[PDB]
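Since the structure comes first, as structure tokens, the remarks are kept for the end.
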Number of protein chains: 4
Amino acid sequence: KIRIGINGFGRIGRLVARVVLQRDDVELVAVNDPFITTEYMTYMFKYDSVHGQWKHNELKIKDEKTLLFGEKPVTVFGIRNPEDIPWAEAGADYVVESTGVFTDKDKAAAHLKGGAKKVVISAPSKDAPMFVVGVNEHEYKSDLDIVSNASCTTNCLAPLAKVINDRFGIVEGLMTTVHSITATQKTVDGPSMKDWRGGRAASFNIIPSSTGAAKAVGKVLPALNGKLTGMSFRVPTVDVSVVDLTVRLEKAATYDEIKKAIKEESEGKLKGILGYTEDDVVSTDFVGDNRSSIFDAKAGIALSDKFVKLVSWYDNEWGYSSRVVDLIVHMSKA
Amino acid sequence: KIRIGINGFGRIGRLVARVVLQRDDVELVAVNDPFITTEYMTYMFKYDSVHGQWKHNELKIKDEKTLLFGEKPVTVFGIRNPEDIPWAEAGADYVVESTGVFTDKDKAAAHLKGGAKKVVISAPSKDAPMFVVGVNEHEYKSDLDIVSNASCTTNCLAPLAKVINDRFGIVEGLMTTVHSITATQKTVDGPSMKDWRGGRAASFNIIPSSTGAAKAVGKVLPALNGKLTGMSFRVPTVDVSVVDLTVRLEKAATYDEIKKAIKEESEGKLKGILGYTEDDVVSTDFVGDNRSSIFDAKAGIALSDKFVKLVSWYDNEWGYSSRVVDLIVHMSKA
Amino acid sequence: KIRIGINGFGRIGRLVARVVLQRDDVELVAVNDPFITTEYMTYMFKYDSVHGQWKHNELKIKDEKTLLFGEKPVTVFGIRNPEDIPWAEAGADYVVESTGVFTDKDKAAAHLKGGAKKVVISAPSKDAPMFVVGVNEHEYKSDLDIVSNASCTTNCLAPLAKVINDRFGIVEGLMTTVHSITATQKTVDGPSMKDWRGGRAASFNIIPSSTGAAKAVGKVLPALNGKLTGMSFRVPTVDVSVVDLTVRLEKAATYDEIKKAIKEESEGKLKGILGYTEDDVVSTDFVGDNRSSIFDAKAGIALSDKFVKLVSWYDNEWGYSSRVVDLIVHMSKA
Amino acid sequence: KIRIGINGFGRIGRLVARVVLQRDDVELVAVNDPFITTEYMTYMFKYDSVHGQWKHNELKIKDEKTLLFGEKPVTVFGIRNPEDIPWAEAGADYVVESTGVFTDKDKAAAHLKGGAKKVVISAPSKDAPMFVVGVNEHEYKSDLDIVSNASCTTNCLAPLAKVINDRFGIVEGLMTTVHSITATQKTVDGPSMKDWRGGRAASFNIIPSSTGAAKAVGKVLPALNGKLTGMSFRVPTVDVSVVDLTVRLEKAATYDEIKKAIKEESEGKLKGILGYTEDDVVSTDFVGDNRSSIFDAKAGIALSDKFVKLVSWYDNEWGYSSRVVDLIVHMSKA
Ligand SMILES: NC(=O)c1ccc[n+]([C@@H]2O[C@H](COP(=O)([O-])OP(=O)(O)OC[C@H]3O[C@@H](n4cnc5c(N)ncnc54)[C@H](O)[C@@H]3O)[C@@H](O)[C@H]2O)c1
Ligand SMILES: NC(=O)c1ccc[n+]([C@@H]2O[C@H](COP(=O)([O-])OP(=O)(O)OC[C@H]3O[C@@H](n4cnc5c(N)ncnc54)[C@H](O)[C@@H]3O)[C@@H](O)[C@H]2O)c1
Ligand SMILES: NC(=O)c1ccc[n+]([C@@H]2O[C@H](COP(=O)([O-])OP(=O)(O)OC[C@H]3O[C@@H](n4cnc5c(N)ncnc54)[C@H](O)[C@@H]3O)[C@@H](O)[C@H]2O)c1
Ligand SMILES: NC(=O)c1ccc[n+]([C@@H]2O[C@H](COP(=O)([O-])OP(=O)(O)OC[C@H]3O[C@@H](n4cnc5c(N)ncnc54)[C@H](O)[C@@H]3O)[C@@H](O)[C@H]2O)c1
């Protein structure tokens, strides 16, 4: 009951694996990563520069095919092709497309040929529909072959967008995300035909980067379709990011009004997805924080009562993996 | 003709000194820093982690009182009290208040007792009037005892604000500044009663910080008095910062229109103060860039034709020192 | 009945507090830091950039003076002078001198005037005797008023010195310590007449620094008095450091022989002080690892069977606080 | 008549290009990098995070194929296979193998099929002979098709080895190199079966790494063949590295004796290859310092007069490119 395999033992792959292993609702059946060998998988999973050493179970048994997590066998695949993954063989019904390349619906439906039942993109997708848990997750329908969990930025912005829009009405917004570095960036000035600035040495540079979570909100909250856009700056932190959201409002609201509205929703419908703090926090204070988005009351500032800048933290690695699992489970029920 | 002494051989002190020494319009007579010894001043000036080794002149002669820069004697003071600095003794007519503590007009006018003629704050000041070269520098009057050159953020924002306001009209704006770390921050989690988040380890943290350059623009551009405010994030770069400015407009304007208007002003009145680039730049590309503010055309993004987010780079250390000197010279003439 | 007060709520202060509060054999009675107020102590102790948010119970009760660690009393002092702390007129019998300035025996014995019974320096001391737990801790005598727990680096080197000297005999050694940055360093090139290179921007520099733990080992292990010395390089990590020790040996020994001897001692007499790993570890893999020293078998290399370079990790922050408490406890058992 | 093409526009490619273009005894004919397009080469060469914007003349002319360094021809190739470069059917007589993959003599001699006359490896090579300029460069012979300039670390260690061995005799040595990060490392914990610790987040870790330059010194200095070995620690600096060398000596020598010998050789035969400083330097103080090796007198420390630890800085990027060109030139003089 609820059987999971991961295609791509990346950062998100491994962290989703951590989360799954700790949960009782789910099992972890198999994993596919051609670029890592089984024995190397044991190392990569145990030791972690951001989220600490793993402090439960684990070992490794079968030559090249399986590991033992305490007493739980997990089957290992290193198969470049995405169909020749024998899903369902290892009874993996849900797949986590965590590779970052197969993020088209077209492209993601290669695992079903392998025998898998449902595939979840750990990333946004042009074609595959998008679901931010806490906002539109209920709009899931039980026949949806393929699906996307959007992006960290989307999963941080969309709940805050929802609360603010509902309570006071969003006219226009522009969003910046001061964001940590990621696997796609480069340690030293290097080639990046895709984004010329993305190749520059990530850890000693502020890097203008292109997001798109703000328009992707429209896709997960059609009310706001076309009323938001924004940009990113990658800066030299290893993890944790934050959203700076600048919005014009339909209905007037003082700063305390919007703060208290967010405290309300953080206690009500959005307990566990949208948090709320009034403390002198910083990025490290959110490493291993399973919330999608946390409102920072002391950080933000308002200009009018129709114009306001709002700040929300989010652990791009941990929050997003948590939400991925949450989404899998909502699917398993619905 | 134009004789300069520096009270506070900080980062800005030393860099203003670099700039002055390279200029022919100005002489560098004396310096006061109780926390550095003469011989240590030679080291601190030569070697520099951001702006490279010094590649002209320099040496050191008189026990504790003076140095020789090629063949130019500079008198050394290490006097905690700010009046017991014998300005005018060493014929220092202009003073650079670069300490960061005496930034009140009241407090800055201690050097005149020493015998100095005029004092320039390398920082904003509540009481002492403010001048951003390129915007309001002409509003200087020849009887102004004390004066302030505002802040790096102000010197980056105000020219961009001016161009945009003049061409299209600013209704409302909120500004964020992704900013490098500074002497006030701390290497490791430490005490900072003034700003609790400012004490947290600066180099491995994103740190919400409080600016005020956006309201200080009103003081240097009264047209916009009260129509802007914003915030800062200190991130782990050693130098160079950037402004993200989100504005509502009176008069419609496409992105190319505002880009070309800024290219215009960068060629016209604001050659040398406001630059303009359409290249895939990053923070390091602006170390040792004497401009106050550089428009980044590829980075910015617009939502409507009345709502737009604009990005401008600035070397908080070098640009500001350049402007400080520029201001001294405009004063010397006017 | 073990009652402890901390003079100096620094990094070592706060972390020693973590360690004490979590263990049950010891209690934390009072704390003194003039530069931090009670509520600021609550913040600084709760949130931590290296060792995470604190995962037990604590807050603050009375309009200053006292704090509450789950309905229990911690008295707060902000008294700049080091006596006049009512250590006895409150209940603090053991004191942790964690300020970093009072490290003379003479000056450390100011807390006794306050009424405290015994004082432990969280640092080496010229005059006050030194104890590395796991090596010489037993030579303590029950009448010794004041005492020092040496240095983070000493506590990493000394157990390895003991094992190697005992099993094979050390002829000569020179040790390097690639060490993380600390509170004494500077975020940007700044004044530090004490160590001229220490003022240079800590986070963007390799910085030659001078230790003295290696000759100080003789002071806690007279067998090798004068047989070692070395140096440090400070590098831009937040915490965790490592010792590289280059030794000539009396009795020949292959690398695996030395590995097996260290594994033995790590399992035997030196369980918990000296660890042992044959894994592809890195600095972060030791954040919050209370061992004094961890031998890295794969990293080291031998030239002959008398000439060998040995590598040992240590969390300069966590290991040392653990040892400080451990030592207090060994003392209590008269 | 010295015509050079670069296979691999990496860090070493681009920087060698800087060096060649600035000097007049050599010309730059063509360049090959399949993963970069012409205009992207213009960007990548112009802007640089370590060595600043380029301060001469350059841009691009023809719809790819060729570039212009001030009305002069540079032919552009993007040819993945290493022959089929019309090195001769263009004009490139010397080739810089800067890709990092073709470092076998066998595989490096693919450019000769393209028509090139001589090939220099920007890296050590199993089979292809090795030359450290300033030590063994003269043993080159005019018929040697293919060749290697060793490693950044080799070129720092070997001259110091020469001076110390010659003046006092090296019995045994073990060397550590606290080394900056490089393109091979990873921004976040990532896959690298080659060096398991090398995949760990490069910018937030001390990373044990294995060099081999120290035994490779024997290969370019047979006097000491088998008399040295060592290791590396990669730390989060962008560039500049340092060698820590621990040696036992045949003939006694006080520290100042060794200082004076190295100062001598730095003034005499080894001007420009081996420098000498008695100043409180740090890594950044050597960014863009074309010397192979700089002795740091204040940093080092001696135990006896036969046992001593010696420290030498080197810009792994700039020094090595300088040496590569220098070597090409020494070759041209048959
Ligand atoms: N890292 C984050 O903070 C983050 C947050 C949210 C979403 N995401 C999304 O997750 C995806 C990957 O991100 P990441 O940070 O894990 O990158 P990553 O490099 O750490 O992970 C990619 C992993 O996939 C593996 N892989 C490559 N090709 C494969 C194949 N064909 N079959 C199976 N495995 C393969 C690689 O070994 C690699 O480890 C991207 O789409 C990204 O947008 C990342
Ligand atoms: N550093 C920047 O990027 C930057 C940019 C713009 C403006 N500023 C302003 O410059 C001021 C200082 O900034 P900084 O970065 O140079 O800080 P800093 O710490 O580097 O400089 C302060 C210097 O003043 C010296 N000093 C302290 N007390 C003194 C005294 N009483 N008399 C003479 N000298 C004394 C200290 O030795 C120190 O070196 C602040 O007001 C800051 O707002 C800084
Ligand atoms: N940081 C490390 O990795 C580490 C490791 C081993 C040893 N040590 C030693 O610990 C000592 C402090 O190190 P740290 O990292 O905690 O430095 P720190 O600056 O973080 O701690 C010093 C604390 O003492 C407080 N203090 C200053 N003056 C005081 C006074 N007169 N009375 C009471 N409190 C006062 C300050 O508020 C400060 O918080 C140093 O001697 C250092 O050598 C530190
Ligand atoms: N980086 C240093 O500090 C340094 C110092 C000494 C030696 N080296 C050596 O230099 C070599 C490369 O180092 P780097 O830092 O320049 O790495 P790099 O990745 O920056 O450079 C390699 C370049 O070669 C290009 N390339 C890859 N395949 C190619 C192909 N088949 N044909 C033509 N070009 C191709 C790539 O585009 C890349 O830009 C390595 O062997 C390294 O050991 C580097």
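Residue numbering for chain B follows Swiss-Prot; the residues present correspond to positions 5-338, in that order.
Determined via X-ray crystallography, 3.0 Å.
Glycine is no exception: its Cβ is also placed from the backbone N, Cα and C atoms.
Annotated active site, nucleophile per Swiss-Prot: B:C156, in sequence order, evidence recorded as experimental evidence. Per Swiss-Prot, the feature NAD(+) binding site maps to B:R15, B:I16, B:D37, B:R84, B:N320; the stated evidence is similarity to another entry. As annotated by Swiss-Prot, D-glyceraldehyde 3-phosphate binding site applies to B:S155, B:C156, B:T157, B:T186, B:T215, B:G216, B:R238. B:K121 to A appears in Swiss-Prot as a mutagenesis experiment; the accompanying note says: In GAPCmut; compromised heat-induced nuclear accumulation leading to impaired ability to enhance heat tolerance; when associated with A-231. According to Swiss-Prot, the mutagenesis experiment B:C156 to S carries this note: Loss of activity. Loss of glutathionylation. Listed in Swiss-Prot is the mutagenesis experiment B:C160 to S, annotated as follows: No effect on the activity. While the structure shown retains the original residue, Swiss-Prot records the mutagenesis experiment B:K231 to A with this note: In GAPCmut; compromised heat-induced nuclear accumulation leading to impaired ability to enhance heat tolerance; when associated with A-121.
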Inter-residue C-alpha distance, B:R15 (NAD(+) binding site) and B:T186 (D-glyceraldehyde 3-phosphate binding site) (nearest angstrom): 9
Candidates from B:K121, B:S155, B:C156, B:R238, B:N320 close to chain C, where recorded positions are judged by Cβ under 8 Å: none
Recorded positions close to ligand 2 - of B:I16, B:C156, B:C160, B:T186, B:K231, B:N320, only those whose C-beta is under 6 Å away: B:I16, B:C156, B:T186, B:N320
Residues near B:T215 (D-glyceraldehyde 3-phosphate binding site) in space but at least six apart in sequence (CB under 8 A): B:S155, B:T157, B:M179, B:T181, B:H183, B:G234, B:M235, B:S236
B:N320 (NAD(+) binding site) CB neighbourhood, other CB atoms within 10 A: 23
B:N320 (NAD(+) binding site): secondary structure state under DSSP, collapsed to three categories: coil
D-glyceraldehyde 3-phosphate site shell beyond B:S155, B:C156, B:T157, B:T186, B:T215, B:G216, B:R238, criterion: Cβ within 8 Å of Cβ centroid: B:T181, B:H183, B:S213, B:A217, B:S236, B:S245, B:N320
Set of same-chain residues at least 6 away whose C-beta sits under 8 angstroms from B:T186 (D-glyceraldehyde 3-phosphate binding site): B:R15, B:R238, B:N320
Under 8 Å by Cβ from B:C156 (mutagenesis position), same chain, sequence gap 6 or more: B:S245, B:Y318, B:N320, B:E321, B:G323, B:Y324
Fewest other Cβ within 10 angstroms of its own Cβ, chosen from the recorded positions B:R15, B:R84, B:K121, B:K231, B:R238: B:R84
Alpha-carbon spacing, B:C160 (mutagenesis position) to B:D37 (NAD(+) binding site), which is rounded to whole Å: 28
Position of peak Cβ density within 10 Å, selected from the binding-site residues B:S155, B:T157: B:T157
Rounded Cα-Cα span from B:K231 (mutagenesis position) to B:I16 (NAD(+) binding site), Å: 30
Distance from B:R84 (NAD(+) binding site) back to B:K231 (mutagenesis position), taken between C-alpha atoms, in Å: 40
